[PDB]
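A.B. asks: I have a structure here, written as structure tokens, and I will follow up with some questions on it.
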2 protein chains.
Amino acid sequence: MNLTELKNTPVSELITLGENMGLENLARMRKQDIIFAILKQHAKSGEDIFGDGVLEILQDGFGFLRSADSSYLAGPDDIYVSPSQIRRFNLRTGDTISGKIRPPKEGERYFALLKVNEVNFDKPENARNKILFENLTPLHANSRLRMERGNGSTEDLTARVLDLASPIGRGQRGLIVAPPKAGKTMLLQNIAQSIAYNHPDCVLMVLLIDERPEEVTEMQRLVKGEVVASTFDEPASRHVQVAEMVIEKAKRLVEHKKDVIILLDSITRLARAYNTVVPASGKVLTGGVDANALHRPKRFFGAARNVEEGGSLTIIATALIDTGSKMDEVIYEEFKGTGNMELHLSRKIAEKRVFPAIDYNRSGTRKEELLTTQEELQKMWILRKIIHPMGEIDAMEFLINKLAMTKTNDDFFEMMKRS
Amino acid sequence: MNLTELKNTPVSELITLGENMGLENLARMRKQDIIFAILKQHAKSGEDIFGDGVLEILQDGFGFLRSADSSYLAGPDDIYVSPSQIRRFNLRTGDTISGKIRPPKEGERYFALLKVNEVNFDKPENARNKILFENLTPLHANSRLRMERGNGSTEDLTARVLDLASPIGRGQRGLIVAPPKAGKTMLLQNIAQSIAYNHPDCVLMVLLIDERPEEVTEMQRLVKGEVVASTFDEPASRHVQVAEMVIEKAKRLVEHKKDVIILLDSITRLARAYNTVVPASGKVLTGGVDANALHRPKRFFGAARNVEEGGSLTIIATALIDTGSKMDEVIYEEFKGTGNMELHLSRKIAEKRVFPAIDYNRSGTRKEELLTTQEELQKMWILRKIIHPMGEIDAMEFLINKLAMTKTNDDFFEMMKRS
RNA sequence: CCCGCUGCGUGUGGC
Ligand SMILES: Nc1ncnc2c1ncn2[C@@H]1O[C@H](COP(=O)(O)OP(=O)(O)O)[C@@H](O)[C@H]1O
Ligand SMILES: Nc1ncnc2c1ncn2[C@@H]1O[C@H](COP(=O)(O)OP(=O)(O)O)[C@@H](O)[C@H]1O
Ligand SMILES: Nc1ncnc2c1ncn2[C@@H]1O[C@H](COP(=O)(O)OP(=O)(O)O)[C@@H](O)[C@H]1O
Ligand code: BEF
Ligand code: BEF
Ligand SMILES: [Mg+2]
Ligand SMILES: [Mg+2]
């Protein structure tokens with residue numbers, strides 16, 4: 001029992017609940033009004049009411065608990081938190097809070113809360129002395145996020161090729177670059193499925209920025225976890241603040257020694273939104289990029305790291321290259337200077353239609369020896385040496401038609417060694 | 001005992017110290033409060049507290065001894081030095097001062113220095129009669145900094161190739177120019193190891209401006225010297241302040257006839273920070289560079305020189321090219337006009353996964369006859385004549401698989417002359 | 001030969 005359940009419950013159920021116990025209503029107004037009336041009558045009955053939300057701090061000192069359904073923006077229902085509670089519990093923006101709430105008093109249009117009992121999914125006083133995110137000691141990615149599933153399915157081929165080309169570890173700063181219609185979004189979907197299957201302990205938060213609504217619905221339907229989105233019909237500031245809220249929530253989760261994974265549908269459009277919202281400095285680089293536009297995107301992308309104290313933040317963002325515009329090229333080569341994993345998809349392999357359309361020679365990760373073991377690293381070395389002389393197309397066809405009949409990558413390696 | 005000595009000890013040790021013979025405390029507050037309390041009680045005994053720092057002189061006349069843990073920035077404990085002491089000892093910004101401090105009394109908000117005992121690791125009676133940095137007569141580099149080792153290991157190979165392409169001397173202005181992912185940071189790490197092993201007498205300082213925090217941790221746990229860092233999380237103003245503090249410290253050390261070596265993880269990011277901080281003048285160069293933006297980067301880079309009076313300052317920095325934005329192109333081609341040593345790494349050799357990915361033909365140093373012997377220069381000329389016709393990837397493969405079987409460069413030259 | 005001390009425009013986006 002909490003505010004969220006009543007928010008997501010069907011209108012018929014809540015109208016019946018108000019009808020039998022409570023004053024009758026014919027439901028001539030909005031559902032939120034009926035929810036407010038039900039909350040009022042339940043508070044009058046004397047029963048405590050629960051509430052949940054992700055905290056966002058305002059410049060005055062008070063904060064609002066935004067809801068995930070509204071994609072963490074302001075809305076009609078936003079629990080108010082006083083600066084006194086924030087100071088007492090040392091809360092920061094992005095800290096999810098669950099606790100007892102109260103209906104608004106006179107002159108108040110938002111619910112308030114009197115007690116908290118779940119701060120970032122644990123007992124609240126643990127927030128008294130936790131090490132801050134910027135105070136953690138970062139490290140190179142040590143643990144490996146194996147995307148391989150071993151079921152032998154056709155979609156498992158993309159995960160296997162991902163494992164072979166550019167290994168992904170915990171705390172990786174990854175980029176997936178390709179021209180449009182080259183297989184980016186479906187690669188992200190396959191990555192999300194592999195994460196959900198292999199690594200259920202990780203907190204997967206798929207963030208879509210400046211993307212088509214149909215893809216938003218597809219992600220919400222076929223992804224197990226949390227999906228937040230901001231379609232392309234929304235302003236740039238919308239995308240900007242959604243991204244800030246998501247990254248702050250991820251940082252707060254990491255502060256509690258959690259493994260957090262974020263999949264970004266496109267970092268190029270996030271950089272474009274940041275450029276649009278940035279004040280003009282009078283200096284413009286190649287393309288339309290403002291000189292000071294890329295600081296905040298750099299911070300957002302570089303929030304991903306491997307923490308020695310425990311937990312990690314992985315970010316896998318897609319990007320556009322070879323689109324005929326220097327904006328995308330400069331964005332890619334500027335985020336190439338801060339990322340770790342790089343995966344290239346080429347339109348030539350996509351037109352030839354052999355999927356996944358991965359450019360093996362142009363894709364790799366930094367410090368692969370820290371993820372793969374010695375024998376696996378040597379096998380990867382041999383495979384890359386064999387693949388490199390061949391072109392992209394024939395190498396991809398040879399690899400795909402060479403590991404398809406093999407269930408596991410280890411068996412593929414040993415069969416390469418045998419033959 | 002020093003103040004920094006109490007900083008470096010764990011909180012448990014200092015709280016036990018404060019509990020066994022000092023006032024009892026259960027440590028409910030921050031560490032700095034305990035440090036202040038124990039220092040005040042120790043001064044109340046009638047003895048003398050000690051401390052140390054690096055001097056930064058404010059525009060009003062007084063100064064503060066910043067600490068390395070705060071990246072030589074304003075922290076919550078900075079020993080105050082009166083203008084009288086500065087005038088007495090002719091102290092300038094960046095001087096490392098160690099001496100007797102006193103606790104803050106009423107009206108005093110930070111610690112204060114009353115007696116000094118060491119200025120730049122020397123008695124304070126030598127700083128009054130020294131020659132300022134700007135008055136030292138500059139000179140071309142004469143003493144060679146041998147990066148070679150007798151190990152024969154693979155990691156030595158890179159250093160060896162450096163000794164063949166661009167010899168490095170004391171007082172050089174180095175530029176490791178390459179696109180992203182070419183190998184600049186690993187090459188800088190190898191240079192740091194070579195400096196630490198071959199030349200332990202040189203003062204090695206590593207400056208990382210706007211780079212990955214994991215690389216900062218790797219430098220800290222790998223470099224045998226001093227590491228000062230400012231990751232991309234910080235703004236450009238912090239970057240420039242840290243840069244000026246480091247360069248002032250290096251200049252003060254050079255004024256005492258010391259060999260100082262500075263390694264810059266990226267001079268391009270420093271130039272970008274200076275461009276963002278500089279006031280607009282209405283004139284913008286191609287690529288988005290302000291017209292008056294590169295003067296201070298020029299001063300920072302040209303602070304490196306060989307001093308005839310004794311000592312030297314050697315700055316080796318990494319730069320960026322082929323990013324797709326002409327900002328980096330103009331920055332590199334402008335720093336090439338104020339440097340001595342250029343070492344180029346090509347992205348395509350890196351994609352071949354052949355390391356080091358040095359561009360031998362585009363790499364060289366100015367006035368190499370002053371750093372090498374006659375026979376060594378003759379052999380280097382012969383090798384360059386051999387290498388020049390062949391392609392860059394072929395050249396690097398030939399060089400690597402030719403000097404892999406020789407422990408030193410002399411054996412490589414002997415086997416090339418013989419065969 | 002006697003002297004008063006010291007926004008937009010342009011540029012940058014731009015080939
Ligand atoms: N593994 C795959 N199998 C079949 N088609 C694919 C695959 N990956 C991508 N595609 C094709 O890509 C097109 C859409 O591009 P998508 O993969 O969603 O990334 P993006 O839209 O970002 O380019 C679809 O028409 C789909 O047919
Ligand atoms: N001497 C070397 N030996 C082996 N690998 C190297 C060497 N130098 C660079 N690399 C490779 O380069 C990657 C790191 O590149 P880095 O130097 O960080 O790029 P940048 O020069 O743009 O900072 C690592 O994954 C590493 O495998
Ligand atoms: N006539 C020459 N003989 C030998 N070396 C030369 C000659 N002219 C230039 N160099 C080489 O060029 C380098 C200096 O170039 P410099 O003339 O300073 O460049 P800039 O033209 O930018 O001033 C020296 O290291 C030297 O080896
Ligand atoms: F067409 Be997709 F955006 F590569
Ligand atoms: F990718 Be490197 F930092 F240029
Ligand atoms: Mg897409
Ligand atoms: Mg680097």
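Recorded method is electron microscopy, 2.9 Å.
Just so it is clear, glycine is given a Cβ too, placed from its N, Cα and C backbone atoms.
According to Swiss-Prot, the protein carries these features:
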DOMAIN    B:48-123  domain 'Rho RNA-BD'
MUTAGEN   B:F62 to L or A  Defective for RNA-binding
MUTAGEN   B:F64 to L or A  Defective for RNA-binding
BINDING   B:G169, B:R170, B:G171, B:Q172, B:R173, B:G174, B:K181, B:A182, B:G183, B:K184, B:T185, B:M186, B:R212  ATP binding site
MUTAGEN   B:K181 to Q  Partial loss of ATPase, helicase and termination activity
MUTAGEN   B:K184 to Q  Improves ATPase and helicase activity but reduced termination activity
MUTAGEN   B:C202 to G or S  Does not affect the kinetics of ATP hydrolysis and inhibition by bicyclomycin
MUTAGEN   B:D265 to N  Loss of ATPase activity, helicase and termination activity
A.B. asks: Using the alpha carbons only, what distance in Å do you get between B:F64 (mutagenesis position) and B:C202 (mutagenesis position) once rounded?
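C.D. replies: Rounded to the nearest whole number, the Cα-Cα distance is 27 Å.
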A.B. asks: With B:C202 (mutagenesis position) as the reference Cα, tell me which of the recorded positions B:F62, B:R173, B:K181, B:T185, B:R212 is the closest one.
C.D. replies: B:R173
A.B. asks: Which chain-mates of B:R173 (ATP binding site) that are at least 6 residues away have a CB under 8 A from its CB, listed by sequence?
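C.D. replies: Same-chain residues close to B:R173 (ATP binding site) (Cβ under 8 Å, separated by 6 or more) are B:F301, B:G302, B:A304, B:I315, B:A317, B:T338, B:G339, B:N340, B:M341.
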A.B. asks: For B:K181 (mutagenesis position) and B:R212 (ATP binding site), what Cα-Cα distance in Å is obtained after rounding to a whole number?
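C.D. replies: With the alpha carbons as reference points, the distance is 13 Å.
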A.B. asks: With DSSP as the reference, give the number of residues of the domain 'Rho RNA-BD' (B:48-123) in helix, strand and coil.
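C.D. replies: So the counts come to 7 helix, 31 strand, 38 coil.
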A.B. asks: Taking the Cα of B:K184 (mutagenesis position) as the centre, which of the recorded positions listed as B:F62, B:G169, B:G171, B:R212 lie within 10 Å of it?
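C.D. replies: Cα filter at 10 Å returns nothing.
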A.B. asks: Considering only CB atoms and a limit under 8 Å, which recorded positions from B:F64, B:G171, B:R173, B:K184, B:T185, B:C202 lie near chain A?
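C.D. replies: From B:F64, B:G171, B:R173, B:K184, B:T185, B:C202, none lies near chain A.
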A.B. asks: Does B:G169 (ATP binding site) have same-chain partners at least 6 apart in sequence with Cβ under 8 Å from its own Cβ, and which are they?
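C.D. replies: Result: B:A141, B:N142, B:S143, B:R144, B:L145, B:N306, B:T314, B:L370, B:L371.
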A.B. asks: Cα of B:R212 (ATP binding site) to Cα of B:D265 (mutagenesis position): how many Å, rounded?
C.D. replies: 10
A.B. asks: For B:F62 (mutagenesis position) and B:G171 (ATP binding site), what Cα-Cα distance in Å is obtained after rounding to a whole number?
C.D. replies: 32
A.B. asks: To the nearest whole angstrom, state the Cα distance for the pair B:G171 (ATP binding site) and B:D265 (mutagenesis position).
C.D. replies: 18
A.B. asks: Would you mind ranking the binding-site residues B:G171, B:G183 by how many other Cβ atoms sit within 10 Å of each Cβ and giving me the lowest?
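C.D. replies: Fewest other Cβ atoms within 10 Å, among the binding-site residues B:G171, B:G183, is found for B:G183.
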A.B. asks: Same-chain residues six or more away whose CB lies under 8 A from the CB of B:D265 (mutagenesis position)?
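C.D. replies: B:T185, B:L188, B:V206, B:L207, B:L208, B:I209, B:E211, B:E215, B:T318 - these are the non-local Cβ neighbours of B:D265 (mutagenesis position), listed in sequence order.
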A.B. asks: Of the recorded positions B:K181, B:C202, B:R212, which ones put their CB under 6 Å from ligand 5?
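C.D. replies: Within range of ligand 5: B:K181.
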A.B. asks: Quick one: give me the count of other CB atoms within 10 A of the CB of B:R212 (ATP binding site).
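C.D. replies: If we count other Cβ atoms within 10 Å of B:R212 (ATP binding site), we arrive at 23.
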A.B. asks: For the mutagenesis positions listed here (B:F62, B:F64), which one has the lowest count of neighbouring CB atoms within 10 Å of its own CB?
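C.D. replies: It is B:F62 that, of the mutagenesis positions B:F62, B:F64, has the fewest other Cβ atoms within 10 Å.
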A.B. asks: For B:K184 (mutagenesis position), name the DSSP secondary structure in the helix/strand/coil scheme.
C.D. replies: helix
A.B. asks: Cβ under 6 Å from an atom of ligand 7: which of these recorded positions qualify? The list is B:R173, B:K181, B:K184, B:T185.
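C.D. replies: Once distances to ligand 7 are taken from each Cβ, B:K184, B:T185 fall under 6 Å.
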